[PDB]
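To start, the structure itself, in structure tokens.
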Amino acid sequence: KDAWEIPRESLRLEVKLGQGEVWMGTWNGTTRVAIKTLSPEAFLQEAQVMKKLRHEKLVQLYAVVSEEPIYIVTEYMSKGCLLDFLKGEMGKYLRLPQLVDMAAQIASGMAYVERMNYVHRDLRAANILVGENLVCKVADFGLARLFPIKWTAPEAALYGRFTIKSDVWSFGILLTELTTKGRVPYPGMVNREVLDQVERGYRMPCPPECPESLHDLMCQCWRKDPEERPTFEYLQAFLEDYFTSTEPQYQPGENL
Ligand SMILES: Cc1nc(Nc2ncc(C(=O)Nc3c(C)cccc3Cl)s2)cc(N2CCN(CCO)CC2)n1
């Protein structure tokens, strides 16, 4: 055992958040935590990745209970996943400046993943968590190592070529989720149709009210050639600086 191990006694599970299986609770009596119950060695591989990763915009591993029944413990993100946040009562007041900020924060987390030579493989709004003051943090490292086809770059879906560049593809798809309040990508298209179309050069259009400059950023993330796509470093700086350098005369609309 390493120094991330704790006694199971120290964990008070309370409110069930999700199943499939995450709980809200307390650790050592004072600490609000999230706890993920459950091959049990493939379940521990997630915590393995999470021990190596530490960044303000990645959900923080606190502790493991490496003996069955097993638990992974992290910081608690008060507002649940981005997907549900976007589609629920909060979503309707989110405008472009809040949404590009959330995206900058996600980009920043992924820039860290990029610097560390990791790949996420499951980057999407269902795998981002929201806290207080609209903090967004990259979650779910089950497929991370040193797939829903609608978010997955073609080379990775077909041939198994997952790289930081296919995460960049996924990020472009996540930007459509932000700007549509979390609608499923490629409306009215099934998986197979998405495959066929994307291969014939099809890309989703500019969502209503989304500046063309942001849609152009999506299209760059969606370059057929993985090496043509921008880095997260570029994405983070572009999105941080957006309302000064790229759309200085942005005007608020009904939806964005
Ligand atoms: C599904 C969900 N998670 C929430 N917070 C979480 N923080 C961290 C989470 C997590 O899974 N950590 C983790 C673990 C433990 C292991 C490996 C990897 C990881 Cl990343 S889950 C809050 C939440 N709420 C329900 C809806 N409510 C509606 C608001 O009105 C808000 C509150 N629901």
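Throughout, chain A uses Swiss-Prot numbering, with the displayed residues spanning 257-276, 280-297, 303-410, 424-533 in order.
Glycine residues also receive a Cβ, built from the backbone N, Cα and C atoms like all the rest.
For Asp386, the entry in Swiss-Prot reads active site, proton acceptor. Listed in sequence order, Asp404, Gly406, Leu407, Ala408, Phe424, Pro425, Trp428, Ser447 are the same-chain residues six or more apart from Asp386 (active site, proton acceptor) with CB atoms under 8 A from its CB.
Among the sequence features in Swiss-Prot, the mutagenesis site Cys498 to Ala is noted as follows: Significant reduction in S-nitrosylation. Other Cβ atoms within 10 Å of the Cβ of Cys498 (mutagenesis position), summed over all protein chains shown, number 24.
If you draw a 10 Å sphere around the CB of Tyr527 (mutagenesis position), it holds 16 other CB atoms from the protein chains shown. Recorded in Swiss-Prot as a mutagenesis result, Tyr527 to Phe carries the remark: Constitutively active.
DSSP assigns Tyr527 (mutagenesis position) to coil in the three-state reduction, placing it in neither a helix nor a strand. Spanning 3 unmodelled residues, the distance from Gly276 to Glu280 taken between Cα atoms equals 5 Å. A gap of 5 residues interrupts the model between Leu297 and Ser303, whose Cα atoms are 10 Å apart. The distance from the Cα of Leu410 to the Cα of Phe424, across a stretch of 13 residues left out of the model, is 18 Å. You'll find the Cα of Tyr527 (mutagenesis position) roughly 22 Å from the Cα of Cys498 (mutagenesis position). Under DSSP, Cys498 (mutagenesis position) is assigned to a helix (H, G or I) in the three-state scheme.
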